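Reviewing the structure listed below.
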Amino acid sequence: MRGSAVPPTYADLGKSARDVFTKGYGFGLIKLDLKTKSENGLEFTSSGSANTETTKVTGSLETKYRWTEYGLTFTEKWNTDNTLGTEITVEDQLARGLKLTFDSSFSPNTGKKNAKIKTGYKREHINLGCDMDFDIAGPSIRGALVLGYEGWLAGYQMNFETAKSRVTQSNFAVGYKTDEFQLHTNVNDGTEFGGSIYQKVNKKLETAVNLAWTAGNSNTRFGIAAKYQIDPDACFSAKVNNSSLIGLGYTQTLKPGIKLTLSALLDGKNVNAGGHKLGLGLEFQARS
């Protein structure tokens, strides 16, 4: 097939991860997420998470607004406890161009109130972000020099913090994009080696493999993932790690707007190391 010639930095990092997250809603925690909407142009999103199985009860409900086809889009992701913030999306036009965003991200109480301006300009074979975090005391400056090329790609990330200190922790990675495949290698800052590889030979059959080598002389952790986009509204997972993780994701769809996803992890029968805990996912939707 083909696709495009852009993709930012979170590329293969997120396409395989979303592919890695498919392992149900968390390894062990219930999250009934209900999505709504209104024709008046007002999008909605109510949610109720129960992380750590029962080691924490949290509720998170947000509001989304879409303004004009050319205008902008405001995301008021409020909360219940908790914290808040907002988003102002800037688009030049359908023809991509540059797209600026504003974060009203802040700290409710006992927190460090700090928003920021996430920038980003794209085009043919390239796209760099100007993500700026103007936080408390010392502001942080993010960057990214992603480079395009005919079925070839090379990325570069720089992270600035504090006004006195110029550099903090910047990583650089490489790899090229391919017709339905994605291969890259991440080189985290601080001396770290690692990479990932997506392989899609079928729409009903999907695969991927991750792994990273830690400098020094350290051992090695593996990662074998795979999902079969089963014809019926129900796909699963092959979440098997060679490092020491043996779990599996089971995604399930139950027609209209309601979907139930269940997954679990089994690390043998450890006592002081780990055991077997399951995760639950619920999805209540609507029309309105």
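Every residue number used here counts from 1 along the chain in the order it is shown.
So how was this one determined? The header says X-ray crystallography, 4.1 Å.
The backbone N, Cα and C atoms fix where each Cβ goes, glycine too.
Under the heading ATP binding site, Swiss-Prot lists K15, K23, citing similarity to another entry as support. Swiss-Prot lists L245, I246, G247, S263, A264, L265, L266, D267 with the feature NAD(+) binding site. In Swiss-Prot, the entry for mutagenesis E76 to Q (Swiss-Prot position 73) states: Abolishes ceramide and phosphatidylcholine binding. The structure shown retains the original residue. According to Swiss-Prot, the mutagenesis experiment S196 to A (Swiss-Prot position 193) carries this note: Conformation remains open and constitutively allows cytochrome c efflux. Among the mutagenesis results in Swiss-Prot, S196 to E (Swiss-Prot position 193) has the note: Conformation remains closed and prevents cytochrome c leakage. The residue drawn here is the original one. Among the mutagenesis entries in Swiss-Prot is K277 to R (Swiss-Prot position 274), noted as: Loss of PRKN-dependent monoubiquitination increases mitochondria calcium uptake, and ultimately increased apoptosis. Consequently, mitochondria are swelled with defective cristae structures. PRKN-dependent polyubiquitination is unaffected.
Positions of the features from Swiss-Prot, shown on the structure.
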| residue | record | DSSP class |
| --- | --- | --- |
| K15 | ATP binding site | helix |
| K23 | ATP binding site | coil |
| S196 | mutagenesis position | strand |
| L245 | NAD(+) binding site | coil |
| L265 | NAD(+) binding site | strand |
| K277 | mutagenesis position | strand |
Among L245, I246, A264, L265, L266, the most crowded of the binding-site residues [Cβ within 10 Å]: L265
Environment of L245, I246, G247, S263, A264, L265, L266, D267, the listed NAD(+) site - residues of the same chain whose CB lies within 8 A of the CB centroid: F27, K239, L248, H276
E76 (mutagenesis position) and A264 (NAD(+) binding site), distance between Cα atoms, whole Å: 33
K15, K23, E76, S196, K277 screened against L266 (NAD(+) binding site), Cα within 10 Å - retained recorded positions: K277
Separation of alpha carbons, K277 (mutagenesis position) and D267 (NAD(+) binding site) (Å): 9
Cα proximity to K277 (mutagenesis position), best match among binding-site residues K15, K23, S263, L265: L265
Whole-number Å value of the largest CA-CA distance among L245, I246, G247, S263, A264, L265, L266, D267, listed as NAD(+)-binding: 14
From recorded positions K23, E76, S196, the one whose Cα lies nearest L245 (NAD(+) binding site): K23
